[PDB]
Amino acid sequence: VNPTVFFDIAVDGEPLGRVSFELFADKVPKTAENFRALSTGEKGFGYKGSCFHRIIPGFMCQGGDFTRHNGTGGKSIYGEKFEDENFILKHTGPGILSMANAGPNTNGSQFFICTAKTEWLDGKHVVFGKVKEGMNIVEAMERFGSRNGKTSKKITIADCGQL
Ligand SMILES: CO[C@@H]1CC/C=C/c2cccc(c2)COC(=O)[C@@H]2CCCN(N2)C(=O)[C@H](Cc2cccc(O)c2)NC(=O)[C@H](C(C)C)NC(=O)[C@@H]1C
């Protein structure tokens, strides 16, 4: 019953590969549904065409700002921001999909994909999914990141949707 969604990733407009995610709707249904609907674009806005604006090798890849395209924006399907649903799941290792935020109860659309166990984020960021297929594509994305997170090529979600 857990949905699966995909991102087709491009590097300076050339196809890199597809990352697929399981969304844990069984444990964080509101948060999973936000990400699912933003991936299909069914509300008329969402992840398609947006970029990964911060990639820090050995840490995580962050994206999801489709409103300002400068790291500060994005919005949820629930208006603007929404509350932290729960912190049942933890940042246990590579592939974990979690909500970016600016403190408590500020979930919008920005998210990050962990490439390592990041337990200092537990209880601060809502974990809601995991990479299902295409972790090798996330590893390739890291090669375009840097210590401070600026990317050396434009890393975009060329297409996305639900499987
Ligand atoms: C541009 O926005 C501002 C952020 C300023 C810069 C943060 C920064 C720069 C370089 C490396 C790192 C963080 C390392 O940590 C991450 O990479 C973490 C990893 C988990 C996901 N994540 N970033 C986030 O969720 C970060 C967590 C954060 C905020 C503030 C400072 C900080 O050190 C880390 N939050 C944000 O990016 C939110 C955004 C979702 C609307 N923006 C904001 O709070 C501000 C308005």
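All residue numbers given for chain A refer to Swiss-Prot; the residues shown span 2-164 in order.
A Cβ is built for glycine as well, from the same backbone N, Cα and C atoms used for every other residue.
Positions annotated as domain 'PPIase cyclophilin-type' by Swiss-Prot: 7-163.
According to its DSSP assignment, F60 (mutagenesis position) is coil. Spatially close to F60 (mutagenesis position) yet at least six residues away along the chain are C115, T116, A117, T119, judged by Cβ distances under 8 angstroms. Under mutagenesis, Swiss-Prot gives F60 to A with this note: Loss of ability to stimulate MAPK/ERK phosphorylation.
Here the Cβ of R69 (mutagenesis position) has 9 other Cβ atoms within 10 Å, regardless of which shown protein chain they belong to. Annotation of the mutagenesis experiment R69 to A in Swiss-Prot: No effect on peptidyl-prolyl cis-trans isomerase activity. Reduced interaction with BSG/CD147 and ability to induce leukocyte chemotaxis.
The note that Swiss-Prot attaches to the published mutagenesis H70 to A is: No effect on peptidyl-prolyl cis-trans isomerase activity. Reduced interaction with BSG/CD147 and ability to induce leukocyte chemotaxis. Of all the Cβ atoms in the protein chains shown, 13 others lie within 10 Å of the Cβ of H70 (mutagenesis position).
For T107 (mutagenesis position), the same-chain residues lying six or more positions away in sequence with a CB closer than 8 A to its CB are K82. As a published mutagenesis entry, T107 to A appears in Swiss-Prot alongside the note: No effect on peptidyl-prolyl cis-trans isomerase activity. Reduced interaction with BSG/CD147 and ability to induce leukocyte chemotaxis.
If you draw a 10 Å sphere around the CB of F113 (mutagenesis position), it holds 24 other CB atoms from the protein chains shown. Taken residue by residue with DSSP, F113 (mutagenesis position) is part of a strand. Under its mutagenesis entries, Swiss-Prot includes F113 to A with the note: Reduced ability to stimulate MAPK/ERK phosphorylation.
A helical conformation is recorded for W121 (mutagenesis position) in the three-state DSSP classification. Recorded in Swiss-Prot as a mutagenesis result, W121 to F carries the remark: 75-fold decrease of sensitivity to CsA.
Around the Cβ of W121 (mutagenesis position), a 10 Å sphere holds 8 further Cβ atoms from the protein chains shown. Mutagenesis annotation in Swiss-Prot: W121 to E, described as Loss of peptidyl-prolyl cis-trans isomerase activity; the structure shown retains the original residue.
Swiss-Prot documents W121 to H as a published mutagenesis change and attaches the note No effect on peptidyl-prolyl cis-trans isomerase activity.
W121 to A appears in Swiss-Prot as a mutagenesis experiment; the accompanying note says: 200-fold decrease of sensitivity to CsA. Reduced ability to stimulate MAPK/ERK phosphorylation.
Neighbour count (other Cβ atoms within 10 Å of the Cβ, all protein chains): 14 for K125 (mutagenesis position). Where Swiss-Prot documents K125 to Q as a mutagenesis experiment, the accompanying text is: Acetylation-mimetic mutant; no effect on its interaction with TARDBP.
For the mutagenesis of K125 to R, Swiss-Prot gives this note: Loss of acetylation and interaction with TARDBP. The structure shown keeps the original residue.
The secondary structure of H126 (mutagenesis position), as reduced to three states from DSSP, is coil rather than helix or strand. Among the mutagenesis experiments that Swiss-Prot reports, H126 to A is described with the note: Loss of peptidyl-prolyl cis-trans isomerase activity and interaction with HCV NS5A. Loss of ability to stimulate MAPK/ERK phosphorylation.
Among the mutagenesis positions listed (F60, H70, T107, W121, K125), none has a CB atom closer than 6 Å to any atom of ligand 1.
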